Amino acid sequence: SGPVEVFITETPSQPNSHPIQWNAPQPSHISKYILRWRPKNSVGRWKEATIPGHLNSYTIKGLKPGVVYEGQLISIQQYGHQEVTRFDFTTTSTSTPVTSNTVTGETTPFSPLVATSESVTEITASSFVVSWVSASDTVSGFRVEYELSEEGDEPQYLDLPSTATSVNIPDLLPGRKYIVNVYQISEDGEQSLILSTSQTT
C-alpha cells in the first residue's frame, strides 16, 4: 500500500532512550506493525522489532548520545499485502559543557607539562556500586548516568534490564566526585528519576 504515518512527540531529546509513534489507516487494513532501525553509520547489521496491531507506539533504548538513528515502519496485513515507511531522528543527552566549538586565533593558551612519557596509564578501581528500587514494574529497563560534579566532563549512560536494581560503575577517576542518577524506562520509553546521589571516589 502506501507509507504509514509516523511522528515525534513528547520527545525533546533523550540520552539512551528514544520513544516513537506511528499511525495507520482506519479500516483493519493493517494488522501487524514492525519497526526496524539502525544508527546512521553502517548498512550491515541493525535492530528490528515486532509490535502488536493494538499498539501504536514503541520504545527504543540503548541509544548512543550525540548520534542519529534511522528508523523504518513496516505494516503487514493478514498474510496479505505489506507496506514500508522510512523515517529518521536524532538522539541527544541535552546540553553539556565544552559542547560548543572553540575558535582559533592569535591567542596561545598555556600547555602544562611537556610531551608525554613513553608509557601511560588509564583508570583503575574507584568503581561504584549503586542500587535502587524499580519504583515501577512497568519499567522496560534502567538507565544510569554519571558525570564529574567538578570537571563536568561528558555524561555516560548505562542501560540495564527492567529486572536490574543495581549496577557497578567502573573506569571511575579516583579523587573525583561523580553525580549518579538512575532513570527507569517505561514501555513507552519514558524516563523517570528514581534515585539521584553523588559520591567521592
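Throughout, chain A uses Swiss-Prot numbering, with the displayed residues spanning 609-809 in order.
We read in the header that solution NMR was used to get this structure.
Quick reminder: no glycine exception, Cβ is built from N, Cα and C everywhere.
Marked as domain 'Fibronectin type-III 1' by Swiss-Prot: 610-702.
Annotation of the mutagenesis experiment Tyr641 to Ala in Swiss-Prot: Severely compromised ability to form fibronectin aggregates; when associated with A-681 and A-683. Neighbour list (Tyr641 (mutagenesis position), Cβ cut-off 8 Å, at least 6 residues apart, same chain): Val612, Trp630, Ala632, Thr658, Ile659, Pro660, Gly661, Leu663, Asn664, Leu681, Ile682, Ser683, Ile684.
Annotation of the published mutagenesis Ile684 to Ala in Swiss-Prot: Little effect on ability to form fibronectin aggregates; when associated with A-642; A-682 and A-692; the original residue is retained in the structure shown. Annotation note: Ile684 (mutagenesis position) sits in a strand segment as assigned by DSSP.
Residues within less than 8 Å, Cβ to Cβ, of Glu691 (mutagenesis position) and separated from it by at least 6 positions along the same chain comprise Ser609, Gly610, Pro611, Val612, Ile638, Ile682, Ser683. The mutagenesis experiment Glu691 to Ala is recorded by Swiss-Prot, whose note states: Slightly enhanced ability to form fibronectin aggregates; when associated with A-694 and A-696.
Per Swiss-Prot, mutagenesis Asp696 to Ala is noted as: Slightly enhanced ability to form fibronectin aggregates; when associated with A-691 and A-694. Within the same chain, the residues at least 6 positions away from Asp696 (mutagenesis position) whose Cβ sits under 8 Å from its Cβ are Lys648, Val676, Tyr677, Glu678, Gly679, listed in sequence order.
Among the mutagenesis experiments that Swiss-Prot reports, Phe697 to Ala is described with the note: Loss of ability to form fibronectin aggregates; when associated with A-695. Residue environment of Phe697 (mutagenesis position) contains 17 other Cβ atoms, counted within 10 Å of its Cβ in all protein chains.
Secondary structure of the domain 'Fibronectin type-III 1' (610-702) per DSSP, as helix, strand and coil residue counts: 0 helix, 46 strand, 47 coil.
Using a 10 Å Cβ-Cβ cutoff, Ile684 (mutagenesis position) registers 17 neighbours.
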